[PDB]
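**Q** A single structure is presented below for examination.
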2 protein chains.
Amino acid sequence: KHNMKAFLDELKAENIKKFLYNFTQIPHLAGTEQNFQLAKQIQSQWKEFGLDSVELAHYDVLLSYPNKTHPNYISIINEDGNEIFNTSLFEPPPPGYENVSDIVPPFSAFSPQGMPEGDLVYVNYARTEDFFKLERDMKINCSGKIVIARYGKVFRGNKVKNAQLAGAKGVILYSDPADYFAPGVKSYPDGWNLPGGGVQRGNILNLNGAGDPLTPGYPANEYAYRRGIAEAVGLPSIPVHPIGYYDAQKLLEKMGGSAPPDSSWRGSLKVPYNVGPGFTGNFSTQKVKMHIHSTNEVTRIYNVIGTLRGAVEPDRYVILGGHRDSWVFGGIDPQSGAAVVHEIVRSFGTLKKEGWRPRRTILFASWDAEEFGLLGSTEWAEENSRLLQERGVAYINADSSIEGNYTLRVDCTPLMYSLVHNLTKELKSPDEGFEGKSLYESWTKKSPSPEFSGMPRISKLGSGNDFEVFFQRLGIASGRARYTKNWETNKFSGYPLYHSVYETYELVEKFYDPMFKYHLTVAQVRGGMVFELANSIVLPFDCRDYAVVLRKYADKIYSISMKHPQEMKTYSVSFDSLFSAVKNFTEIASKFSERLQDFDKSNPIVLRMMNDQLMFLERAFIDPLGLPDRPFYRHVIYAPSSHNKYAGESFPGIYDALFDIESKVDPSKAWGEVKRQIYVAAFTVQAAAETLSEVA
Amino acid sequence: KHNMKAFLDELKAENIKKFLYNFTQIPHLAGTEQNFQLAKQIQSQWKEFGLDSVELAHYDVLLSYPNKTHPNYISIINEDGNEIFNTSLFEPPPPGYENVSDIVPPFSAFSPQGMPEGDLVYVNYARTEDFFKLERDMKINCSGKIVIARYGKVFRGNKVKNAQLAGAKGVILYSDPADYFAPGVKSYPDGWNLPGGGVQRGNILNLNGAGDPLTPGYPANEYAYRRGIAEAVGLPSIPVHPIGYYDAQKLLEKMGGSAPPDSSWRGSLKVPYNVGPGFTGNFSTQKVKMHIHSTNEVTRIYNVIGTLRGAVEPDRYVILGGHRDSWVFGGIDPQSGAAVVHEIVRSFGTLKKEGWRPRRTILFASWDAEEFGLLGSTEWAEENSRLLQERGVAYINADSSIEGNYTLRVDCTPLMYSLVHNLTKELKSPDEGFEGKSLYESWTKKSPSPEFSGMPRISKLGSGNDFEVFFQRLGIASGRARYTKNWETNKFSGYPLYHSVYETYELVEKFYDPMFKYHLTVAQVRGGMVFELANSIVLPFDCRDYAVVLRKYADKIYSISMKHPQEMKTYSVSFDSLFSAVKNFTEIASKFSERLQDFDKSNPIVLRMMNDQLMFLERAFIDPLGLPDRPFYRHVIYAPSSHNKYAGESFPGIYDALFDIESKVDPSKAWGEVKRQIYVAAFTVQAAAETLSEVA
Ligand SMILES: *[C@@H]1O[C@H](CO)[C@@H](O[C@@H]2O[C@H](CO)[C@@H](O[C@@H]3O[C@H](CO)[C@@H](O)[C@H](O[C@H]4O[C@H](CO)[C@@H](O)[C@H](O)[C@@H]4O)[C@@H]3O)[C@H](O)[C@H]2NC(C)=O)[C@H](O)[C@H]1NC(C)=O
Ligand SMILES: *[C@@H]1O[C@H](CO)[C@@H](O[C@@H]2O[C@H](CO)[C@@H](O[C@@H]3O[C@H](CO)[C@@H](O)[C@H](O[C@H]4O[C@H](CO)[C@@H](O)[C@H](O)[C@@H]4O)[C@@H]3O)[C@H](O)[C@H]2NC(C)=O)[C@H](O)[C@H]1NC(C)=O
Ligand SMILES: *[C@@H]1O[C@H](CO)[C@@H](O[C@@H]2O[C@H](CO)[C@@H](O[C@@H]3O[C@H](CO)[C@@H](O)[C@H](O)[C@@H]3O)[C@H](O)[C@H]2NC(C)=O)[C@H](O)[C@H]1NC(C)=O
Ligand SMILES: *[C@@H]1O[C@H](CO)[C@@H](O[C@@H]2O[C@H](CO)[C@@H](O[C@@H]3O[C@H](CO)[C@@H](O)[C@H](O)[C@@H]3O)[C@H](O)[C@H]2NC(C)=O)[C@H](O)[C@H]1NC(C)=O
Ligand SMILES: *[C@@H]1O[C@H](CO)[C@@H](O[C@@H]2O[C@H](CO)[C@@H](O)[C@H](O)[C@H]2NC(C)=O)[C@H](O)[C@H]1NC(C)=O
Ligand SMILES: *[C@@H]1O[C@H](CO)[C@@H](O[C@@H]2O[C@H](CO)[C@@H](O)[C@H](O)[C@H]2NC(C)=O)[C@H](O)[C@H]1NC(C)=O
Ligand SMILES: *[C@@H]1O[C@H](CO)[C@@H](O[C@@H]2O[C@H](CO)[C@@H](O)[C@H](O)[C@H]2NC(C)=O)[C@H](O)[C@H]1NC(C)=O
Ligand SMILES: *[C@@H]1O[C@H](CO)[C@@H](O[C@@H]2O[C@H](CO)[C@@H](O)[C@H](O)[C@H]2NC(C)=O)[C@H](O)[C@H]1NC(C)=O
Ligand SMILES: *[C@@H]1O[C@H](CO)[C@@H](O)[C@H](O)[C@H]1NC(C)=O
Ligand SMILES: *[C@@H]1O[C@H](CO)[C@@H](O)[C@H](O)[C@H]1NC(C)=O
Ligand SMILES: *[C@@H]1O[C@H](CO)[C@@H](O)[C@H](O)[C@H]1NC(C)=O
Ligand SMILES: *[C@@H]1O[C@H](CO)[C@@H](O)[C@H](O)[C@H]1NC(C)=O
Ligand SMILES: *[C@@H]1O[C@H](CO)[C@@H](O)[C@H](O)[C@H]1NC(C)=O
Ligand SMILES: *[C@@H]1O[C@H](CO)[C@@H](O)[C@H](O)[C@H]1NC(C)=O
Ligand SMILES: [Ca+2]
Ligand SMILES: [Ca+2]
Ligand SMILES: [Cl-]
Ligand SMILES: [Cl-]
Ligand SMILES: [Zn+2]
Ligand SMILES: [Zn+2]
Ligand SMILES: [Zn+2]
Ligand SMILES: [Zn+2]
């Protein structure tokens, strides 16, 4: 039989290992020749593997690179202007790669050039609440100061935006061992910890879904009209640079001014974590000086797009996409994901060569320039937005397959909860101690849902990956899955070697997944989802699961508002319309589910009608006017948090209208806007419900 | 047989006459009790006629009414402040209606209140080019002046916007007999001309597609959050009032200052048409004073929505909509259209009672508050926008069925050109002299296409009617048809009794269509179109017709730009991308047409695929970001003219970037924006073409 079992059994751990090794021998930085070569390789292999067509889709987008003859670094400078201490110009390369060329040195992509000099303020994680505490409680003023912030907790672009609005003239980012060194584990190459010379690369944009900074709304094709740099979207106005903790120790050890306000501000280095401004008395006259000379440059990028044409509904697309560009070798990010996609393509192509075709069309993508702001996925989606919004069934992301070895992690739309529960009950757990048990069983045991019990945790989608344009802009049901760490017994952020030169094939083969069994499990979850989406006669979405979460999010946002009972009285702020809409959604979704069960299964137009109602249900939560000042975040239920792009926020329009509202100087105006956002959300919920009513 | 012939033969002239009489005995002003009664009547009749459901959809929207105890009027006032001449408080009612109550007196809906006093400037039609001529050539300054403008040529809301931007403090609108009195015809009741006491009502908003001024983007439902008046969309900032030509003669006869600049500025009254400012020497010290006391008020309106469920594709909607609210009796506008819709509903319901159902669902609408800014259609579409954009096949408008008795007028999307040609070849001409000939034949003879020869004129859609939200906001293929006058041998605007108390059942029965044969022909064209749209197995749209017009519009906009060859050189302004996209559209559309001819006709999914490509082709021309500063005009090929809402403009984004560009002070910026709009248009054309490519 050509069924999902045939597909799943064809997937091999050993193949994912071979592909990972093949993809991680040299750097594949976006916009470089090596990454164009790899694109051409993947294109040729996907053709050999059996796909119907495989094309490159290219764009010319704004990228950012250090100047190779004028390196970035930071100094402590004395009263005469002598640089008495300099940060590193490069990370010590790992064993056996000390002769690889074209390793890009640590930098913050899209930093402007400058050589600002000043006194340091230490701002903890540079979160919105960190600046509130500094400014409101401690009365420390960052205006004209250089801030130093530890990486972690939130996306770095939000740190830089927050420093910029506090009036900083520069930002230094560093990795504290409190957040990037797990107790009891050795530094790379001897374990998976970040060494003191290790540094995390990453862009510092605030694109809010725009894609290429110069062409928001339209693909950066050959005739594109581009904004000038001054009108570009999302670029920082102050220089920024990342360092490791050896270097950070040298900048922090001399800090004076106020003590840290409490222990949550102290990391693990042997320094006091004084906030400043500036250095203690003996050194009060030394300053910090940044030297940033990176340049932004329009550069060609290349996506690989493979098509496996559907036998029955070729005009319905199920998309498996993940990126290919890496900061250096990409051992985890992204090639552990790319290798899994490569093996999925291979397995599908095997079945195809024996005469099988999925019900619907499956599109496979190897995106470029994800590390520079989700540029490849976003420009392609801008180009193809009409096809995607009328034909797009689902998008499954495929970045890093592992960030730990403890249990499964899934973030997705409620419409996929049932599909994920059912698939994972049919897959074998790779976990020691759960031999012969289902993945569902091990996952639920290690990661219990906060709400349900007997059910696993499934998180809402945030952002910081290539599903953003598909989900929050276009409203196509989206999901992602990977193996992850135990967040309970671990205080550190993501995985320690993230976006460092130390993220290599060896890191993975030696320390994360030597048998490639977690990779294989993730290929089964991702591939199994694409299979069911592209092949099930009825799309495998359960609208009733959205009804349950909409009630949870309505309760949550009402609870937030109710911290202000006096104002809700004064301004007549009612959530009744939103609860009404959620109640109606629940009733209509229950009735639609009954018809879906009971409809005449021989009638394909009835079937195509009800599949279209299922496909367009995520689509119904899109507001074509977007969220306030964020036109490309159009989903009314989910947006990336305005304080942390990686986190999802529910009812974001109401959430941001309420945030910090007790500080607004015109409360009438502020609560007016809360009421406006309640009206928008209740309306959108009711409108989405009505797409599930009988059609006539 | 239940075929289109059965449908068409059931339509009766005598029934349209009975309904017209029934709908025009009392005023049906939006927001009034009489118009709610009529809604309830139509709802009950459409139920009796056989529709599956018929519901009222209500909204609470901003309307505008004079104050019944504080009337609007204009004065000439002397040096002491005595009002020596006053304009009329009402139009003399026609014979036999002198005792009808609740005739609303002439006013400009949405005028602010005020009693401004000042010197007159006469501004001809208050067109953009009229103000250019006054300000640039004649050096006349309107700041702080009251302007008087003749109705005609352009929508009155654009006149008021243009006066406001010239710094006027008030606007007086009047009907000149040059534009509203046809030579050789008598005034009502003895013919169809406008009497000197007749006055044209109408709103003076500049909504640009927003619908209710207080709730742009969302339906004005029970929990809607409303803007405050100061942030409302589209309201005028200066008082405005309309008058007839008896009164206008009294205001114009004393005018001094400059002579009219040429004969195109002179109407037919026995006055000099001096531009002013102010009156001649003897009267130089008299002034004009307006007294406006109308109020804007949120008021309930009611649409009637009837459904005839499709047998095969119930989730595909073909919509026949026209409004029901009138300024007074609505003898032509809108009830000559409403009576035609009523008879169409009756004919469809006859067939339904005998067991027939159309292939697709047909929705019938009786919209409210069209006269106040297309409010009813727009709020309903805002409410139902997700259903309409995923399910909407076509919208056929049904306002006035006649504005003359000479020949057919059709304005529609190119996608309907073939459908209209084919249907009209099968209908009988009602014209004298063409007995036994087709409607196509008489229409083509009397209204030859400028381009084609052997073909009839079909105009692009403009706006000022209820298709605007469906076509220019949502991108649903739209059309309209009516009988019209011979524009060649007639210099007057629209029809003379437009929006006057004299537009009665008698006007129609005595002077326009005593046999109701033009009404019947229009019911056949509108009803025949809805029939073919809702019943043809393949949707009756020809994409190749869009390809032909896109080339015509590209040639036209390039010709405009080429008036500036030096700047096109300096700023490297190329239309090559747009011509490329139009060429590709033509090639892809030709291939798609071949497949549509040759596809396996037994395969319904192939059929539903290709019908979806046809349905979503108009949809592809929507840009979700909208046109500059006009977010609800999202169609890139067609927008209402920025200088005249009634007229359509093609490639509007490029057109407005080029308009008056030689006057812009930063030419680099201006031509940059031209290039931006070329990129947007070429992109949108190519993207729409690609929706017709093979899907995978
Ligand atoms: C959830 O679904 C339910 C439908 O099951 C839906 O109920 C609707 O609620 C609205 C209220 O927002 C009702 O609107 C009323 O309609 C009647 C005419 O049918 C009007 O007369 C009402 O207005 C007048 O009377 C009201 C007193 O009830 C006054 O408060 C008001 O100021 C006016 O005087 C009012 O507009 C509507 O009838 C029902 N529809 C039904 C039951 O079918 C509810 O709206 C849905 N929730 C959301 C968020 O959409
Ligand atoms: C109309 O349809 C046609 C397809 O039949 C489509 O043609 C495409 O045109 C673009 C040009 O805008 C081509 O883009 C080129 O792609 C190649 C790689 O395939 C690149 O190397 C090219 O860039 C380099 O080389 C160019 C020299 O030709 C340089 O001018 C450039 O600066 C770079 O060095 C270039 O990007 C594309 O290949 C074709 N696609 C085809 C033939 O399939 C055309 O774009 C459509 N019109 C619109 C408005 O979309
Ligand atoms: C995940 O798996 C569950 C369990 O198999 C799926 O729910 C089950 O779906 C089936 C198939 O439609 C339901 O069968 C129906 O039962 C009713 C009897 O009341 C009958 O009228 C229908 O003809 C049909 O046989 C079954 O009841 C249902 N089980 C439960 C507990 O809901 C679920 O659909 C799967 N989810 C996805 C996305 O596939
Ligand atoms: C308006 O009417 C015209 C004339 O009837 C329609 O064009 C005609 O459409 C028919 C039916 O599809 C075409 O028939 C095809 O002919 C080819 C032979 O080359 C054959 O391969 C197909 O199987 C089919 O028989 C016919 O050629 C065509 N005539 C012309 C002049 O184009 C037109 O489709 C109607 N428009 C609308 C919107 O209905
Ligand atoms: C990664 O794998 C690819 C495919 O096997 C290798 O590329 C092939 O290299 C062979 C030997 O040089 C050539 O003859 C083939 O034409 C290449 N195939 C393709 C599709 O490019 C590549 O060398 C491997 N890379 C590494 C670093 O191991
Ligand atoms: C930090 O680096 C800077 C720049 O390379 C060093 O300062 C330079 O030293 C060279 C060689 O002595 C001089 O010719 C340059 O004029 C100096 N440039 C600047 C900008 O100061 C500095 O010596 C280094 N400091 C340490 C401790 O290594
Ligand atoms: C317009 O036609 C309608 C329908 O015939 C008339 O309304 C009917 O009036 C009769 C007699 O008064 C009532 O018994 C019916 O119940 C009414 N029907 C409906 C559906 O309302 C109406 O009177 C006519 N109006 C005019 C001005 O002629
Ligand atoms: C135009 O109308 C105005 C307002 O009704 C008239 O002026 C009023 O005349 C009455 C009766 O004599 C006075 O009591 C009011 O004080 C006047 N009001 C104002 C605002 O002036 C005026 O007489 C009318 N002019 C003509 C020619 O009919
Ligand atoms: C990089 O720096 C070098 C020398 O210090 C300079 O000549 C060149 O302008 C810079 N390159 C870029 C791309 O800015
Ligand atoms: C912070 O410092 C800047 C720079 O001198 C000053 O202008 C600004 O007002 C200060 N703000 C506060 C709250 O002290
Ligand atoms: C792999 O799992 C073991 C056993 O729980 C754990 O001690 C180790 O930290 C894991 N490795 C990584 C990289 O997480
Ligand atoms: C209308 O005018 C009368 C009297 O001149 C006044 O009492 C009332 O306020 C006005 N009505 C409205 C609705 O403004
Ligand atoms: C028009 O008149 C106003 C009002 O006094 C004046 O302020 C404005 O500058 C004038 N414009 C021109 C071009 O004369
Ligand atoms: C009706 O047609 C006749 C004959 O052409 C014409 O003289 C008359 O003006 C028409 N009536 C109207 C209202 O257009
Ligand atoms: Ca772009
Ligand atoms: Ca509205
Ligand atoms: Cl992922
Ligand atoms: Cl019309
Ligand atoms: Zn990644
Ligand atoms: Zn990354
Ligand atoms: Zn009308
Ligand atoms: Zn009208």
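In order, the residues displayed for chain A correspond to 55-750 in Swiss-Prot numbering, which applies throughout.
So how was this one determined? The header says X-ray crystallography, 1.6 Å.
Here the Cβ of each residue, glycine as well, is placed from N, Cα and C on the backbone.
Per Swiss-Prot, active site, nucleophile is recorded for A:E424. Swiss-Prot lists A:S628, A:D666 (among others) with the feature active site, charge relay system, giving sequence analysis as the kind of evidence. Here Swiss-Prot flags A:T269, A:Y272, A:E433, A:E436 as Ca(2+) binding site. Under its mutagenesis annotations, Swiss-Prot gives A:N76 to A the following note: Loss of glycosylation. Reduces enzyme activity. Where Swiss-Prot documents A:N121 to A as a mutagenesis experiment, the accompanying text is: Loss of glycosylation. Severely reduced enzyme activity. Annotation of the published mutagenesis A:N336 to A in Swiss-Prot: Loss of glycosylation. Reduces enzyme activity; the original residue is retained in the structure shown. A:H377 to A, G or Q appears in Swiss-Prot as a mutagenesis experiment; the accompanying note says: Complete loss of activity. What Swiss-Prot says about the mutagenesis result for A:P388 to A is this: No effect on enzyme activity. Listed in Swiss-Prot is the mutagenesis experiment A:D453 to Q, annotated as follows: Reduces enzyme activity. The mutagenesis experiment A:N459 to A is recorded by Swiss-Prot, whose note states: Loss of glycosylation. Reduces enzyme activity.
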**Q** Sorted by position, what residues of the same chain at least six away from A:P388 (mutagenesis position) have a C-beta under 8 A from it?
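**A** Long-range Cβ contacts: A:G376, A:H377, A:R378, A:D379, A:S380, A:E424, A:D453, A:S454.
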**Q** Using A:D666 (active site, charge relay system) as the reference point, find which of the recorded positions A:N76, A:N121, A:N336, A:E436, A:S628 has the shortest Cα-to-Cα distance to it.
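**A** Minimum Cα distance from A:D666 (active site, charge relay system) across A:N76, A:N121, A:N336, A:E436, A:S628 lands on A:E436.
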**Q** I'd like to verify something. Among the recorded positions A:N121, A:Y272, A:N336, A:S628, which ones have a C-beta closer than 6 angstroms to some atom of ligand 19?
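**A** Cβ < 6 Å from ligand 19: none of the recorded positions.
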**Q** Please tell me which one of the recorded positions listed here (A:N121, A:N336, A:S628) sits closest to A:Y272 (Ca(2+) binding site), measuring Cα to Cα?
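**A** The smallest Cα gap between A:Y272 (Ca(2+) binding site) and any of the recorded positions is with A:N121.
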**Q** Under 6 Å from ligand 5 by Cβ, which recorded positions from A:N336, A:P388, A:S628?
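**A** Once distances to ligand 5 are taken from each Cβ, none falls under 6 Å.
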**Q** Between the Cα atoms of A:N336 (mutagenesis position) and A:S628 (active site, charge relay system), what distance do you get, rounded to the nearest Å?
**A** 59
**Q** Enumerate the residues of the same chain, A:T269, A:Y272, A:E433, A:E436 excluded, that satisfy the criterion Cβ within 8 A of the mean position of the Cβ atoms of the recorded Ca(2+) site; list them in sequence order.
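**A** Filtered neighbour residues, in order: A:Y113, A:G265, A:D266, A:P270, A:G271, A:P273, A:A274, A:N275, A:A278, A:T432, A:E437.
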**Q** Cβ-Cβ under 8 Å from A:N121 (mutagenesis position), same chain, 6 or more residues apart: which ones?
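**A** In sequence order, A:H347, A:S348, A:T349 meet the Cβ cut-off.
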**Q** Taking every protein chain shown into account, which of the mutagenesis positions A:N76, A:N336, A:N459 has the largest tally of Cβ atoms within 10 Å of its Cβ?
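**A** Result for the most crowded candidate: A:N459.
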**Q** Just give me the nearest neighbour of A:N459 (mutagenesis position) among the recorded positions A:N76, A:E433, A:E436, Cα to Cα.
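**A** Comparing Cα positions, the closest of these recorded positions turns out to be A:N76.
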**Q** Does any of A:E424, A:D453, A:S628 have a Cβ within less than 6 Å of an atom of ligand 17? These are the recorded positions; tell me which, or none.
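**A** Close enough to ligand 17 are A:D453.
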**Q** Sequence gap of 6 or more, Cβ distance under 8 Å: name the residues on the same chain that satisfy this around A:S628 (active site, charge relay system), in order along the sequence.
**A** A:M622, A:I732
**Q** Sequence order please: the recorded positions A:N76, A:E424, A:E433, A:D453, A:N459 that have their Cβ under 8 Å from a chain B Cβ, otherwise just none.
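**A** Filtering A:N76, A:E424, A:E433, A:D453, A:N459 for a Cβ under 8 Å from chain B leaves none.
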**Q** Nearest by CA distance to A:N76 (mutagenesis position): which of the binding-site residues is it, out of A:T269, A:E433, A:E436?
**A** A:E433
**Q** Under DSSP, is A:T269 (Ca(2+) binding site) helix, strand or coil?
**A** coil
**Q** Drop a 10 Å sphere on every Cβ of the recorded positions A:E433, A:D453, A:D666 and tell me which sphere holds the fewest other Cβ atoms.
**A** A:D666
**Q** Report the recorded positions (A:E424, A:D453, A:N459, A:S628, A:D666) that meet this criterion: Cβ distance to the nearest atom of ligand 11 under 6 Å. Use sequence order and write none if nothing qualifies.
**A** A:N459
**Q** So among the recorded positions A:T269, A:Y272, A:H377, A:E424, A:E436, who's got the most Cβ atoms within 10 Å?
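**A** Of the recorded positions A:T269, A:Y272, A:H377, A:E424, A:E436, the highest Cβ count within 10 Å belongs to A:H377.
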